[PDB]
There are 2 protein chains.
Amino acid sequence: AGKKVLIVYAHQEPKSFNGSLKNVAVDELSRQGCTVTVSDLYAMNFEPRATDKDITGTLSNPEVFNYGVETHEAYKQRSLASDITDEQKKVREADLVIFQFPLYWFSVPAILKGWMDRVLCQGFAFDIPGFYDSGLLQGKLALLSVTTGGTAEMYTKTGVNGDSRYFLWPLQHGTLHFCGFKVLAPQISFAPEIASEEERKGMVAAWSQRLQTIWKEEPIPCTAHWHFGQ
Amino acid sequence: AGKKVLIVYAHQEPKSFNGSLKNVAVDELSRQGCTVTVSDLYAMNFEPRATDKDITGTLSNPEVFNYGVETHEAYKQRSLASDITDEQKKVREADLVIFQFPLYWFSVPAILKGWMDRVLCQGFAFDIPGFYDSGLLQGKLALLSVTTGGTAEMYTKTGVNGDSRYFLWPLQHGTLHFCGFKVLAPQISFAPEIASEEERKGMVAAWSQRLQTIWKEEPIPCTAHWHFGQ
Ligand SMILES: Cc1cc2nc3c(=O)[nH]c(=O)nc-3n(C[C@H](O)[C@H](O)[C@H](O)COP(=O)(O)OP(=O)(O)OC[C@H]3O[C@@H](n4cnc5c(N)ncnc54)[C@H](O)[C@@H]3O)c2cc1C
Ligand SMILES: Cc1cc2nc3c(=O)[nH]c(=O)nc-3n(C[C@H](O)[C@H](O)[C@H](O)COP(=O)(O)OP(=O)(O)OC[C@H]3O[C@@H](n4cnc5c(N)ncnc54)[C@H](O)[C@@H]3O)c2cc1C
Ligand SMILES: CC(=O)NCC[C@H]1C(=O)Nc2ccc(NC(C)=O)cc21
Ligand SMILES: CC(=O)NCC[C@H]1C(=O)Nc2ccc(NC(C)=O)cc21
Ligand SMILES: [Zn+2]
Ligand SMILES: [Zn+2]
């Protein structure tokens, strides 16, 4: 309290392990008195593709379509599609954005990649200047809560997949940091499908317990050193 | 020589710099007598979202939808949606797959992320076990041709963005190598928007020039060391 949290959630199945994580997050943040909002991407049939439909009215160059320029102009002229502006409003109000998603190809599922591509437009999320430490969403926290098919050992530096931190870089540094977010340590729930039962409960309660003190956390140093170095 | 190439292409605007890199690739590979096919994702309105619409028969578990399990099973039963199977046939016949795209958040645009998510399914592109060097697309080549907003200098170890290779890890290693491809060195065309008209033409010609001898190239060692040094 009086903190506001947006959960951007990307899983097709409410009964899934990702669903339980999103649900404990709602329950636990709600119990603490926080304002909570959930963008359930699949239930919304969220549009992932960046297209000239994302701008309403007529385009600032109808002959040669440049998505970055058109959306930056449209943001400034209040002319973006209402699905984008609805999400921007929720992000602008949010003190903390939590992303809840199964890892797809060492990244976010496409439907969430399209939320980042379409919602985080120039002039809203970043500008010249105002990227990295001075990006436009500075003051806000962000947190990736990711579930994997691969095991924790597969995700170490000499394991087949490399360090978990290797795949966080495009998301934590190239996206969240770039926009000005302070990045909280990722929550990574490894390999729920091949875990018991009891290990899954353990992972759910680790998350529930972490959420109890989420407002006391220090952000990570979102650096190349943090992701790759010793 | 008698080789087959698939260009998976992700830009909205035919007149764009990405469109020019795609067309020069078509022209040049066509001139050498290669068989060439282009999946122009935006023109196809390619579906990026992994949903239960991608399976047409009875689900293994209709109570709890698991997209990876159901697609794996649907692949073996030949009950995947036809847009997925159409791309799989293109990949199956290809000797080389070029991905042509602008960098979006240190990654591929969501439309192209959806293509990886949906087309490279278990059974087709890899199995457990049957990945990295045992992946199912072994013996095929892939190449990322990427355009950026940021300059070469912004993409170095000591630049704001970190080395360009850092952002290639989820795509080259986590996705292509994981499916068994050998990965040719990426073509990165930095900052065409700020480049002079002359430097822009040099970058297009450098790509066309490289493609003349693409069949003589050896792939990279797609390892943590290659991406991260250290
Ligand atoms: C296109 C695609 C690409 C992928 N790429 C990668 C990749 O790059 N790297 C990688 O490692 N993995 C990858 N995966 C695998 C994927 O990340 C995992 O399949 C996913 O993270 C599993 O999370 P889930 O929520 O779907 O698990 P679920 O299958 O829903 O959950 C596992 C089990 O937990 C149960 N459960 C639900 N709630 C609870 C509860 N509260 N307490 C205890 N148990 C509960 C479920 O019912 C289920 O039995 C990929 C998968 C796909 C489809
Ligand atoms: C959602 C989003 C996220 C992004 N994220 C990133 C990021 O993470 N990192 C990053 O660095 N950048 C990022 N960008 C910037 C993006 O990668 C660049 O805008 C894109 O790579 C530029 O390529 P283009 O084909 O669209 O260039 P264009 O604007 O189409 O090309 C530049 C100029 O070249 C001209 N041209 C076309 N053909 C030729 C030809 N044959 N010869 C000479 N000139 C020609 C065009 O007419 C144009 O004037 C992002 C952009 C968006 C919209
Ligand atoms: C042991 C086990 O089940 N491992 C999951 C493998 C996992 C991975 O490490 N990379 C990757 C890429 C795509 C998938 N896709 C699936 C599970 O459908 C899964 C993985
Ligand atoms: C000048 C420049 O574009 N710098 C590179 C940084 C890069 C990034 O990480 N995210 C992002 C988002 C948009 C852009 N540019 C545009 C046109 O949107 C560039 C970047
Ligand atoms: Zn950072
Ligand atoms: Zn590799």
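So for chain A, numbering is Swiss-Prot's, and the shown residues are 2-231, in order.
Determined by X-ray crystallography, 1.9 Å, according to the entry header.
Each residue, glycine too, has its Cβ placed from N, Cα and C.
The FAD binding site annotation in Swiss-Prot covers A:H12, A:18-21, A:104-107, A:148-151, A:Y156, A:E194, A:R201 and rests on experimental evidence. Counting every protein chain shown, the number of other Cβ atoms lying within 10 Å of the Cβ of A:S21 (FAD binding site) is 19.
Cβ neighbours within 10 Å of A:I129 (substrate binding site), excluding its own Cβ and spanning all shown chains: 6. If you look up Swiss-Prot, you'll see A:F127, A:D128, A:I129 marked as substrate binding site.
A:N162 to H appears in Swiss-Prot as a mutagenesis experiment; the accompanying note says: Loss of activity toward CB1954, no effect toward menadione. The Cβ neighbour count for A:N162 (mutagenesis position), using a 10 Å radius and every protein chain shown, is 22.
Residues or ranges marked as Zn(2+) binding site in Swiss-Prot: A:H174, A:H178, A:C223. DSSP classifies A:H174 (Zn(2+) binding site) as helix under the three-state reduction. Under 8 Å, Cβ to Cβ, and six or more positions away along its own chain, A:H174 (Zn(2+) binding site) finds A:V184, A:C223, A:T224, A:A225, A:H228.
Chain B comes within the C-beta cut-off of under 8 angstroms for none of the binding-site residues A:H12, A:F127, A:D128, A:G151. A count of other CB atoms within 10 A of each Cβ picks out A:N19 as the most crowded of the binding-site residues A:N19, A:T149.
Under the three-state DSSP scheme, A:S21 (FAD binding site) falls in the helix class. Other Cβ atoms within 10 Å of the Cβ of A:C223 (Zn(2+) binding site), summed over all protein chains shown, number 21. Note: the Cα of A:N19 (FAD binding site) and the Cα of A:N162 (mutagenesis position) are spaced 22 Å from each other. Of all the binding-site residues given, namely A:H12, A:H178, the one with the smallest number of surrounding CB atoms inside 10 A is A:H178. For the recorded substrate site, residues A:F127, A:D128, A:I129 set the reference point as the centre of their Cβ atoms, and the other residues of that chain within 8 Å of it by Cβ are A:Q123, A:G124, A:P130, A:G131, A:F132, A:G136, A:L137.
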